[PDB]
Amino acid sequence: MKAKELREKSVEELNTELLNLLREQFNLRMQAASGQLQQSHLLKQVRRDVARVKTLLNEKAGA
Amino acid sequence: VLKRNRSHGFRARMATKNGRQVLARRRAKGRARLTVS
Amino acid sequence: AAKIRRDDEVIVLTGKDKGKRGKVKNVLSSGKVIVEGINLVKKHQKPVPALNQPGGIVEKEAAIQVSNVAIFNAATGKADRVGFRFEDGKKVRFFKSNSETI
Amino acid sequence: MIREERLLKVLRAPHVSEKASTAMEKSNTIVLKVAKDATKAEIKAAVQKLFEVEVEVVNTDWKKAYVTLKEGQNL
RNA sequence: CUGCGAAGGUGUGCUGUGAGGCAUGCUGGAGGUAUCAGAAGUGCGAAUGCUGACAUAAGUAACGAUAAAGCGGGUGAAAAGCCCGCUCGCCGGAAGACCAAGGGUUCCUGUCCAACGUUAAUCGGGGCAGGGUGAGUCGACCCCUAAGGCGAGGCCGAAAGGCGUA
RNA sequence: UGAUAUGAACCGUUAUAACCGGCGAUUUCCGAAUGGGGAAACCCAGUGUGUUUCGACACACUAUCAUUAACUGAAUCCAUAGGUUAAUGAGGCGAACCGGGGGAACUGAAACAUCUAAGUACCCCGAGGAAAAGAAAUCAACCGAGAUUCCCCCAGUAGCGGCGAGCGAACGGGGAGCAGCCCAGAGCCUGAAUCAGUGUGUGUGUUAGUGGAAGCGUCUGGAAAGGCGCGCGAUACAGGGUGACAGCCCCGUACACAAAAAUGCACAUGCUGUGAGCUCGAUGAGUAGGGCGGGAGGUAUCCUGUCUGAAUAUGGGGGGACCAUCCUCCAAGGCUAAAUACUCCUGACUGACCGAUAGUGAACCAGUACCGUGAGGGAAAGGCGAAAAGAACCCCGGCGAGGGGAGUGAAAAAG
């Protein structure tokens, strides 16, 4: 999903960016460190998603 | 350590032109350790 | 633009098992393909205390060069070269010698 | 305002060790790595927001903090 | 010419006065060569020629209290000195301990260990990895002041600077 | 889903995988580092605005030198210097060649040191993408030629030097090149041509590519590209990888083709700006000569410290001086395509130069290990197999190393 949030407004897209970091990013890192994260591909997927959301914020906001 | 840096350190080399030439020669030779530090 | 793909019926041209048909399982970036049931190699599997303890002798498949196999025509019962042609803007593969689409 | 993203940056990672496990199971405290400065107030605020939990107190090269939770804990 | 086995290397045999070449066995398993020519970083016994190659010398530091040692047990290729149990001899208003100043990962856990041309070490502070320093009321820093030091004017001195107030 | 380097967890299958190319956002600390300082990857900045938390958060600007503009303004009325603010530009690093400002030794001689080496090695500043030079105060003593540089003849000549070793020309001829203008200042007549900058359209080209014919079988052999017998194709047998030496198992070459965006090389068109003919002046309005000192030395020609003052197509200067005969030639502002020079980086092509003590120092995780305060110099070390399935189980030993069986492979005198 790349264009799904391309038509979202700043407020709502800023919110999901907040949720991506708060959940599924902090929690995953704790699980990986503690060793209960059986599947590691989530960390890759969430990190790319955060970057994808973040670039849209910069592309939309300002320029 | 203090005397070594103040005699052959990066800032000492760049202060005078000849030291600047020394850094240029090191860069051209591609030495990993440009100077002492 | 690769002649051999994931699911292809191929026949060996050269090697200890020339002439036997098979289906390609996967293709390596080094111009090598793995086809099951022909290039059997007896590998002495060192035992490990991990979750898997197969040990003994395993019958694995050894990759072979792409040029050593050709797509089986399945109609003339012989190996045949394959080329590419553009149809309705989609690139497709086709045999030779009464060439027909795959 | 930049307090927000500052709280998102003071935490670095959680610390795993038998002392850490013993503290968690006995005293209900979690030990985690924090930023170099990571003043106690910032650590407390960050734990509140990100883990939505309540902390009794926080007492702190790298810096580690023993965050103490109340009776109610989640992770 | 060429997998019924190339070249190189190791033997034998034949030919020419001499440099050598042709035909094979063994080893080896991937390309090689003649005749008529041309192109030279082409052949080695020494220049104190250059780098390894039979050789006359083996990797682990504390020898400087006239208070006291010896016996047993465990570990170890090694035990007069470490650890555990049974005694004696010093200190004991400190040869205890807790602070300031000074010193700033040495104090806490598992290890380079069957040893070159015969190397035979009584110390578990070594080089290379993992942890601990947790604070409202321990203390300092934060607030006010003297001496010392510094500091827009004025006072002393033709300026500046010094003394000196905020 | 880089490689070393297997596996597991994920993504993609009738058009958002990866990889390659182009257009953007983002780009901390250290290094020309611009706020300051120091011992380069260390600490410490100031001001203004928003921040759901009035203990906050984030970002831009700010150095010096030069130019322009604005404000203030002396000493000494005005002017001027210095100071403040804003915009633009300059600074550093990395080959070769060329230009400007300066400047050696060794190697050479029977000792008149100068002459040679040498306008060299090395060092300093700036510009261009070739630079310098580049349309005659020049050659030819009155046949002619007409910008500069480089290469090939005249020529190891004519000259020059204790005429000793050395160094080292012009004119003429034969080629490539063969396209020059403006300012010492003007009267009259203008959307009058061409050239420049900024856009669009067409054609072509550069930075990922597509389509792309053509040998089956047999003997020796574990395995076939070569041998024997039998074809097709040849605009294509160019090269490399491809189980033994491959046109026709493949990946490719020749021929025919492609452009969302960016960029480069020719035209047309729209806007702005610079600009032709017919004529009249001047020939650099403090620019010489002469006097004094130094270099290329009593001295031809060139450049200048200070103190005066006339000209220049009308008129002023040169190698066989003669009414300063005649012909030619116009002397102190820039710009000037191209031929000639140079290869640190890319792609293609070339090879009787080289094949691991060779070639560059490095065919390789070598600009390394190691030595030194720093600068500088600068190692050793290439190849198992088609596929590494790399070694189940058992014996000796120390739950090693090493060696002896079995199993895999054509081969274990490949472990």
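Heads up, chain D uses Swiss-Prot numbers, so what you see runs 1-60, 79-93.
The backbone N, Cα and C atoms fix where each Cβ goes, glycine too.
Database features, via Swiss-Prot:
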| type | residues | note |
| --- | --- | --- |
| MUTAGEN | D:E18 to A | Binds normally to ribosomes; strongly reduces trigger factor binding |
| MUTAGEN | D:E18 to Q | Strongly reduces trigger factor binding |
| MUTAGEN | D:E52 to K | No effect on trigger factor binding |
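Looking at D:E18, D:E52, the mutagenesis positions in this record, the fewest other C-beta atoms within 10 angstroms of the C-beta turn up around D:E18. Under the three-state DSSP scheme, D:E52 (mutagenesis position) falls in the coil class.
DSSP assigns D:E18 (mutagenesis position) to a helical segment in the three-state reduction. Each residue contributes its Cα atom, and for D:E18 (mutagenesis position) and D:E52 (mutagenesis position) these two points are 25 Å apart.
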